[PDB]
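Novice: Below: one structure in structure tokens.
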Amino acid sequence: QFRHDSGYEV
Amino acid sequence: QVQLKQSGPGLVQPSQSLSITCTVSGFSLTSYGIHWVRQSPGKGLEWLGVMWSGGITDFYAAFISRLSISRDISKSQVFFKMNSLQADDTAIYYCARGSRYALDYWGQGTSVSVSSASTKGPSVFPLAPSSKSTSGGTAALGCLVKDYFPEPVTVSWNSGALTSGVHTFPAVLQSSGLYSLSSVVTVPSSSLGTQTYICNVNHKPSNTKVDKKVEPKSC
Amino acid sequence: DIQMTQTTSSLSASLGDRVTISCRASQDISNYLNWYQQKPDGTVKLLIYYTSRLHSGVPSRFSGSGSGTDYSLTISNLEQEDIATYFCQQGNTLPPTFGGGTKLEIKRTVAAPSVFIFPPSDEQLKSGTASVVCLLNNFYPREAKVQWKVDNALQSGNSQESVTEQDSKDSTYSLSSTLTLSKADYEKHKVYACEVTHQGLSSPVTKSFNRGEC
């Protein structure tokens, strides 16, 4: 997943 | 209550830029991403880029040299700009809030047409009911609304008194950049030549109003 | 990119039906799959996120299932307000990618078109051109074929079609075909005809006028 808010990607 | 409100143009000349502002309320830009997506006719949704919550952007590969996205946190605004639009950039453009998993709240969309056409009111012509209309049956008549720009036009019948059985077709964009449509109505054959039928065409962009009487013909 | 495919572009169903819309990813997306609804007026809402989670305010008649590469959205009992276009989106790997969309329409019984042909107006002819219009009125299903014939022979590359959105009251469509010629060309033929093929017609319907009678 990527966070759709911060763009943080696992 | 979460709201995203878009402002920006309906018409961009080819090789000119598109600018859209997304003004948000009910949340902070510092907590959520603002994504930019478009929908073209006969294409799906296409992701263009985003302003992440932390203030950095990401652009889709096909737009890396044409896009600018910035924000003003104090004003709750995100600014989108795309350089040098061409025909294949005609689309509805959206901003959308990104939360943890998805684009959870969307702007209303900005319908962007790319065209060099000049503003032009329509030519309005009658579509006469057939002389072979079935006796005691149903007849069709209409008006052809030809070669106008830009959208939209509205069409009424008998000053809006007649609405049953009306079909005003979606416009077709011609190679010339002009639009055309017809509006038709089915009526009792028995009413032909006793009831007057007039189409009332309004093209607000050109400040054009035409009223056209539709009379029976002999073929 | 992860390519998203919605193999069906259009689905027909009746109000009350269970409706399932499929989505496939080109690789495993570990359940990070979202669904969006775009209404005819262009407004978009999130319905479902993370395969199965309902977004705030969304009716529980929407549900979602899947894993790996294959996902679906189900509407348990279809309502009028659900007539819209549905898109999936993977949330697994940047960049975000969407399926091509699946548009719903209302299924109803067959209705053959009522066919009408219109000659050019004298006004238009004075200006130097001639549009001939063929109308197919109030039919179902949406697919139809219209062929232009002049003096009982064919034509290509010179007409345009428009189709209405499905009627809210009777679930039918209507279609126009417009053939535009120069006045000179119009005056070379006697009989103009529109020939219509449709699932409700056992054989094609032709409507015609005689230019010389108008």
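Sequence positions for chain A are given in Swiss-Prot numbering; the residues included correspond to 674-683, in order.
Note: Cβ is positioned from N, Cα and C throughout, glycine not excepted.
Among the mutagenesis results in Swiss-Prot, A:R676 to G has the note: 60-70% zinc-induced amyloid-beta protein 28 aggregation. The residue drawn here is the original one. Quoted from Swiss-Prot, the note on mutagenesis experiment A:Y681 to F is: 60-70% zinc-induced amyloid-beta protein 28 aggregation.
Help me see these features in their spatial surroundings.
Specialist: Annotation note: A:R676 (mutagenesis position) sits in a coil segment as assigned by DSSP. Note: A:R676 (mutagenesis position) has non-local neighbours A:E682, i.e. same-chain residues 6+ apart with C-beta under 8 A of its own C-beta.
According to DSSP, A:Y681 (mutagenesis position) is assigned to coil rather than to any helix or strand.
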Novice: Would you mind listing, in sequence order, the residues at least six apart from A:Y681 (mutagenesis position) in the same chain with a Cβ closer than 8 Å to its Cβ?
Specialist: A:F675
